[PDB]
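What follows is a set of notes on a single structure, which appears directly below.
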Amino acid sequence: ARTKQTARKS
Amino acid sequence: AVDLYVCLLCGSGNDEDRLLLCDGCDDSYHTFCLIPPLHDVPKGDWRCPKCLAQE
Ligand SMILES: [Zn+2]
Ligand SMILES: [Zn+2]
């Protein structure tokens, strides 16, 4: 499996 | 974008440590959003249940 990340800036 | 891939069930894809991407078919999932949480995210050698149903 491959790791995935998600983040938003504001 | 590869980062765009988010847990299909959630869609937050923010859990970098739990988001596992299925290469066979599933796009992005969490170890807990799948089946009994796995010990950790496989090193790239794993598949989700959807690809297993094929066989
Ligand atoms: Zn999830
Ligand atoms: Zn799959």
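Numbers in chain B come straight from Swiss-Prot, and the residues shown are 306-360, in order.
Method of determination (from the header): solution NMR.
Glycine residues also receive a Cβ, built from the backbone N, Cα and C atoms like all the rest.
What Swiss-Prot says about this protein:
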- B:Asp308 to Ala: Slightly decreases interaction with histone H3. Decreases by 21% demethylase activity and repression of tumor suppressor genes expression (MUTAGEN)
- B:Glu321 to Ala: Decreases interaction with histone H3 (MUTAGEN)
- B:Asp328 to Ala: Almost abolishes interaction with histone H3. Decreases by 44% demethylase activity and repression of tumor suppressor genes expression; when associated with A-325 (MUTAGEN)
- B:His335 to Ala: Slightly impairs transcription repression ability (MUTAGEN)
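Comparing C-alpha positions, B:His335 (mutagenesis position) sits nearest to B:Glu321 among the mutagenesis positions B:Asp308, B:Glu321, B:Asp328. By the rule that a residue counts when its Cβ sits under 6 Å from some atom of ligand 1, the mutagenesis positions B:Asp308, B:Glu321, B:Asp328, B:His335 yield B:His335. Each residue contributes its Cα atom, and for B:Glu321 (mutagenesis position) and B:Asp328 (mutagenesis position) these two points are 17 Å apart. All chains included, 13 other C-beta atoms sit within 10 angstroms of the C-beta of B:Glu321 (mutagenesis position). The least crowded of the mutagenesis positions B:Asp308, B:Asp328, judged by other CB atoms within 10 A of its own CB, is B:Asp308. For the pair B:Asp328 (mutagenesis position) and B:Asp308 (mutagenesis position), the Cα-Cα distance reads 14 Å.
The Cβ neighbour count for B:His335 (mutagenesis position), using a 10 Å radius over every protein chain in view, is 22.
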